[PDB]
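One structure below.
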Amino acid sequence: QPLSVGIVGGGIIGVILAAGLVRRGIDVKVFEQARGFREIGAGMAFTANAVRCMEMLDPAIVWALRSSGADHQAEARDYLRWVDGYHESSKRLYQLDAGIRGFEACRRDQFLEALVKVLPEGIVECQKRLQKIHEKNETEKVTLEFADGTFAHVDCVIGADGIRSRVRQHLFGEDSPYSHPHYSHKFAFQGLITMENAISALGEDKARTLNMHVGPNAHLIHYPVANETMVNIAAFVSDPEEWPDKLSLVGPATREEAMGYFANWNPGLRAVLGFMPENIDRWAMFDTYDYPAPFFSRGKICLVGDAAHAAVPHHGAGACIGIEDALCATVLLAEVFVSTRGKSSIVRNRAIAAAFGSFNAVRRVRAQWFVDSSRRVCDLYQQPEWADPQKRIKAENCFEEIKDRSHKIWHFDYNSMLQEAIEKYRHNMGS
Amino acid sequence: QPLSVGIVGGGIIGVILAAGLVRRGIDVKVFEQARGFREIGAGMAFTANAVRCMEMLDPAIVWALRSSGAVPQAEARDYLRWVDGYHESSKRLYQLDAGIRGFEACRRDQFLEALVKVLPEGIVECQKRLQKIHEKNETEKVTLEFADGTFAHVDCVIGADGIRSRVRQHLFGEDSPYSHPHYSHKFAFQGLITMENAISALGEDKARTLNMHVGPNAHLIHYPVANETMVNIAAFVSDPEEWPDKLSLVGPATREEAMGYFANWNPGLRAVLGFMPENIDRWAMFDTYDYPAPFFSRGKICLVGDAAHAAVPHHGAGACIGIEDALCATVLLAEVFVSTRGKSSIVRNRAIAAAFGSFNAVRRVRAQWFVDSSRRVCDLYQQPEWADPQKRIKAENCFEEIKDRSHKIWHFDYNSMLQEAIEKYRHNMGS
Ligand SMILES: Cc1cc2nc3c(=O)[nH]c(=O)nc-3n(C[C@H](O)[C@H](O)[C@H](O)COP(=O)(O)OP(=O)(O)OC[C@H]3O[C@@H](n4cnc5c(N)ncnc54)[C@H](O)[C@@H]3O)c2cc1C
Ligand SMILES: Cc1cc2nc3c(=O)[nH]c(=O)nc-3n(C[C@H](O)[C@H](O)[C@H](O)COP(=O)(O)OP(=O)(O)OC[C@H]3O[C@@H](n4cnc5c(N)ncnc54)[C@H](O)[C@@H]3O)c2cc1C
Ligand SMILES: [Cl-]
Ligand SMILES: [Cl-]
């Protein structure tokens, strides 16, 4: 009597989770609203920790990540670097070693395509936009109603459907602010420049490495791309007014609008913004900071990834946090599956809820700390004090807070998470 | 071009290894001398620690195992029990709690079958009995010559070919005694009886549990099989004689032969043997104890499983040791593959040699410890002093050591082993 999971959302997280459930023999379907791939071209990076979590899910996920990424002498180490972006000094401020393969990078859309090829045929159903969830009794199945009029029936449901998750709206009600993300009152300009232009502006050292330029109420990050032939610029600025409601979270923008937010900043940084194309993009930064979930699960329904805890991206690890969710959910459902072989329907369904109950108990604190921490480190990158020449030593003490908060993300003990998860599941079963 | 690995031997360790390596993108071939009747219908059991290693090699390995056993209101803990076999007292002497699914049991032939279905097509080559190995410069492929006159060319070679390993003889020499196992001067009778007989003879509590009966110079172990409808008997006895040269290691025997080794034992136990069939098998027990490998590896050849370290089966975990081998070799070769990806053929082949070097450094002590330990616990099960009631405190005092040695096996820290093996690989490359 096999265990059927309906995953709503075929993004990175829903697909990584599907891979882990299917390699363990659980019947999975992924319902994806789109009709093919998306996020076509962007870089993403995973901590060495998240990569090990991927490997426990199915080692093939890690082959997929490396298939989708990028001479003699030694092996390179991975460094976060911060640079002073306001003053003319533009002095190197801090640096953090993450180690050999401390981060592993890939093209999102090509990683996700590699992932889908790892799953059996028939796992992913496209053009299934979940509209309504119907919950009957715990011993009965959960019905998913899609916008095309088809239904589907599954023993349990997982929301992997992103920052605007419909599973979240079902749990907390389509009219709750808890069901929607909200503006962080910051937005970002993104564009590319040639590697030649980046060296003029910054020097060769700075142009061929990831650097965050800090400053008052704004900050700018760049790193090389396309075999070091170009450099990506992402520049983050403060917005006082509400993000217009019903207004799209992307939209075109102009090089010169970017430049106006950095006019008082040092000259290498301004030359970089000027080297961008005339037309570039503006991305609002939303998250679940203001109305975080009261619970990641209830009954036979569970939230994972951005659906549970969308973050602003100032740690560059939001998916990693979702990869832990997917490990923890995959391990619990295998324990449900082995530990209820041959028991009655009543027993199998209370196991499912008991496990989801443990998932929430185990994940919600780290996940919702990470959402807070993302806003926090962004604050520290944009302190007004960076501009005060009397306060650039109070301001330069944030780097210990960044190291500790970084390390707390990178050195997650996922094995103790899995051990505590199994204990809480047994506990929750009167065992 | 991917790293290629020729595994000699399609037993449980060689096929587990292959699964772990292909799931990571390494191009594998398994060469098995046998036609494809494969394993015996006997049963084996795996510690929860070995099962976690299985998961990390490939989660479908554990699925192959749980689907290759039977199906078991609260959850059953796994206990090992020792009883006095030599007096009619039949007193329960000791008990080790191994926890929920502390062991996971299967049928060997059903597992190896499931495992091979997991593998991609085109991996296991049957009727390929290795005869010679031709090594050349580190930078060249290794040539495997088979008895059908055919050849194969692999970047590196693993010996998964068992207690009579041919890869072992190439390393140490056909006429070296390090190339061969040797007799442990004990052998086992094996056969089945009904649960009805077993209850009638031992009583229901013992008949339906695993118990070991200790006594002088022999011991007996029984456990339910075939979904508690029968009981398997394994009776071990001592043999002062040598085992005849090239006499086969299995042989037919009689319930009456086995009964005479236990004539002085307690009644219920002699009744168990009387209930066996009239014809039963006699299993000689050889190991690598007298002449243990001086090294598991050399150049681009590496031994694993029973080839490296076969043992007498008195911890019932010798294939667990092999799965650790398999995980360590798999994690190392995966590290060779990512870290030498776009480098010269010299670096890649040196990296293999450095990985096989690390394997030997981190595995040999624990596995040669285990071989010795297997003989040692048998000597404690078979103390002459079990016979003398005045020496009872001394005899029973043995179980602390059994506890220590069992916990050393079951609590293996495979995460530190792997980190140790990665550090040693990097040190061996010159870093
Ligand atoms: C600029 C930026 C840079 C980032 N860089 C990194 C990084 O380097 N490393 C890292 O770890 N994280 C990074 N993150 C965070 C990371 O991208 C996200 O955490 C990750 O995409 C979340 O995965 P997901 O599957 O939960 O959500 P999504 O990617 O949003 O997938 C949700 C899926 O569900 C579908 N869907 C939505 N609604 C429905 C519905 N009703 N019915 C059916 N399907 C539905 C959607 O089409 C989509 O396929 C970054 C984020 C941003 C914004
Ligand atoms: C009675 C008994 C009970 C046991 N119970 C347990 C248990 O409960 N739990 C546990 O973990 N372990 C147990 N063990 C130990 C376990 O069975 C062994 O450790 C394990 O079988 C070794 O696996 P392997 O793949 O290295 O060797 P093998 O299983 O011996 O496979 C070796 C393969 O290589 C093939 N081969 C040999 N030579 C060549 C050649 N030249 N060319 C090509 N192929 C070749 C062979 O035909 C064979 O298929 C038990 C052992 C015994 C005797
Ligand atoms: Cl992020
Ligand atoms: Cl054994």
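The residues of chain A that appear here are 11-80, 87-447 by Swiss-Prot count, in order.
Any Cβ shown, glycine's included, is placed from N, Cα and C.
Quick look at what Swiss-Prot lists:
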ACT_SITE  A:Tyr239  active site
BINDING   A:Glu42, A:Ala55, A:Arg124, A:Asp322, A:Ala335  FAD binding site
MUTAGEN   A:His235 to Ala  Converts 10% of substrate to dearomatized product
MUTAGEN   A:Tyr239 to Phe  Abolishes the catalytic activity
MUTAGEN   A:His330 to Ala  Converts 11% of substrate to dearomatized product
MUTAGEN   A:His331 to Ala  Converts 71% of substrate to dearomatized product
Cα-to-Cα gap, A:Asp322 (FAD binding site) vs A:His235 (mutagenesis position), nearest whole Å: 24
Filtered recorded positions, from A:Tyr239, A:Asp322, A:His330, A:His331, whose Cβ is under 6 Å from an atom of ligand 1: A:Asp322
Cα separation, A:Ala55 (FAD binding site) to A:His331 (mutagenesis position) (Å, whole number): 11
Direct Cα-Cα distance, rounded to whole Å, spanning the 6 residues left out between A:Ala80 and A:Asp87: 13
By Cα-Cα distance, the member of binding-site residues A:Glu42, A:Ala55, A:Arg124, A:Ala335 nearest A:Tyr239 (mutagenesis position): A:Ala55
Annotated FAD contacts A:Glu42, A:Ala55, A:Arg124, A:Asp322, A:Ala335, maximal Cα-Cα distance (Å, integer): 23
Local backbone state of A:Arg124 (FAD binding site), from DSSP in three classes: helix
DSSP three-state assignment for A:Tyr239 (mutagenesis position): strand
Neighbour tally for A:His331 (mutagenesis position), based on other Cβ positions within 10 Å of its Cβ: 21
Packing count at A:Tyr239 (mutagenesis position) (other Cβ atoms within 10 Å of its Cβ): 19
Long-range Cβ environment of A:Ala335 (FAD binding site), under 8 Å and at least 6 residues apart: A:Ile22, A:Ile23, A:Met54, A:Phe56, A:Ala60, A:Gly321
Number of other Cβ atoms within 10 Å of the Cβ of A:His330 (mutagenesis position) across all protein chains: 25
Distance from A:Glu42 (FAD binding site) back to A:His330 (mutagenesis position), taken between C-alpha atoms, in Å: 28
